[PDB]
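Q: Right, I'll just put the structure down here and ask away after.
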Amino acid sequence: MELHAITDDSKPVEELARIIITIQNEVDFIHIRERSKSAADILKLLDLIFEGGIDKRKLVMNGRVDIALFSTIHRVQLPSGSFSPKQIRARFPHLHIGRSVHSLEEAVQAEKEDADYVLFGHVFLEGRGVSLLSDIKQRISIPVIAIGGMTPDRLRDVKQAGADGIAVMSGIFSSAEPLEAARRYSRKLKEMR
Amino acid sequence: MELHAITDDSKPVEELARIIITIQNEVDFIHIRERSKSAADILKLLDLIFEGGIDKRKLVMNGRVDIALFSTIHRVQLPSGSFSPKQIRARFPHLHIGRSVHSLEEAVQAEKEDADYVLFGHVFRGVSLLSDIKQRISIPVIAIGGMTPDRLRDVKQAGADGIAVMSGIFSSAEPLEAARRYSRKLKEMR
């Protein structure tokens, strides 16, 4: 089960860069989701972590396909209602494409549009999160990453539901000790393995 | 002299779409600069103006190069500190590239970096800087920042190849009438 860290769009680039560098070894991927920052600031953020030695292979750009292309980041997370995977793949075949879905229907269609995996959730949807998680895993063949209120105590349920991984935002980035927070998650996942 | 209308990043897409459709024939270009809206919302906006019958050739996407590419829009306006025109032309050679500059030095560097034109802003020492820039670079210069019909003469005389207007049009009670004052003045001087 993969562990995806999602940036929280609330810290200055310098502070966020340090946290990213600090937690990189406890997670599988880090999604850059600074929706309130300009491309200029996000490029500054990238430059800081690139110079900080981050492994670009773990980076995933949420929404800004342009920033991803000009930053040599080959992974993008497409929000619901934005670019279709098909049009993206037509121009940029090399990109690994994730789609953020919020229903069984959207998940299936995402698979049809050639997405590589879906980020499904805000599991914790009218309380249908965990059940839908199972329903999606049974209907599609691409990976399903669960997001939304993921805590160590809820991982077992998510795992039983068939989730191929979990995504965590505030659980890590709002913690007084981001590294220790990321570790509670990784420890819990390794345990259940 | 061209007239560029810049969206104001403060109205719902429905209302913004209406205004864009209404002023299209009074301006040469319309820059979508909804910096605080999501790609999904901007795409929704574009769908509305496209269905409203807009001339796509007039559209310029500010900042979101990805949205432009996937919306069949060939013109982009690059904010200071963002992508260099060289990187963009290397991958998307067909795009017409504008760079938003705020100093003489940035304007010169923009030309060296292969921009097609610059949007020099906040003229309203500003007109002096404009005049200076118009002698330093050979690519077109669009002046922005407090443009008003009464100030267009000085701007034109200083060499501006066009003027950009944001609030002067979009914050107006009657955007079309506002745009007309600029267009009428530009035709007048012509």
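Per Swiss-Prot, chain B residues shown: 1-124, 135-200, in order.
According to its header, this structure was worked out by X-ray crystallography, 2.1 Å.
Including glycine, each Cβ sits where the backbone N, Cα and C put it.
The following feature annotations were taken from Swiss-Prot:
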- B:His122: active site, proton acceptor (ACT_SITE)
- B:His102, B:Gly156, B:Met176, B:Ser177: substrate binding site (BINDING)
- B:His122 to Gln or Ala: Loss of enzymatic activity (MUTAGEN)
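Can you walk me through where each of these features ends up in the structure?
A: Of all Cβ atoms in the shown protein chains, 11 besides its own fall within 10 Å of the Cβ of B:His122 (mutagenesis position).
Taking the Cβ of B:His102 (substrate binding site) as centre and 10 Å as the limit, one finds 15 other Cβ atoms among all the protein chains shown. In the three-state DSSP classification, B:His102 (substrate binding site) falls within coil.
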Q: Please report the Cα separation of B:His122 (mutagenesis position) and B:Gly156 (substrate binding site) in Å, rounded to an integer.
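A: It is 7 Å, counting Cα to Cα.
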Q: Helix, strand or coil for B:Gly156 (substrate binding site)? Use DSSP.
A: coil
Q: Over the residue list B:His102, B:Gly156, B:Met176, B:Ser177, recorded for substrate, what is the maximum interresidue Cα distance in Å?
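A: Farthest Cα pair among residues binding substrate: 19 Å.
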Q: To the nearest angstrom, what is the straight-line distance from the CA atom of B:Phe124 to the CA atom of B:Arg135, with 10 residues unmodelled in between?
A: 8
Q: Including all protein chains displayed, how many Cβ atoms other than that of B:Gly156 (substrate binding site) lie within 10 Å of its Cβ?
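A: 15, counting other Cβ atoms within 10 Å of B:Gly156 (substrate binding site).
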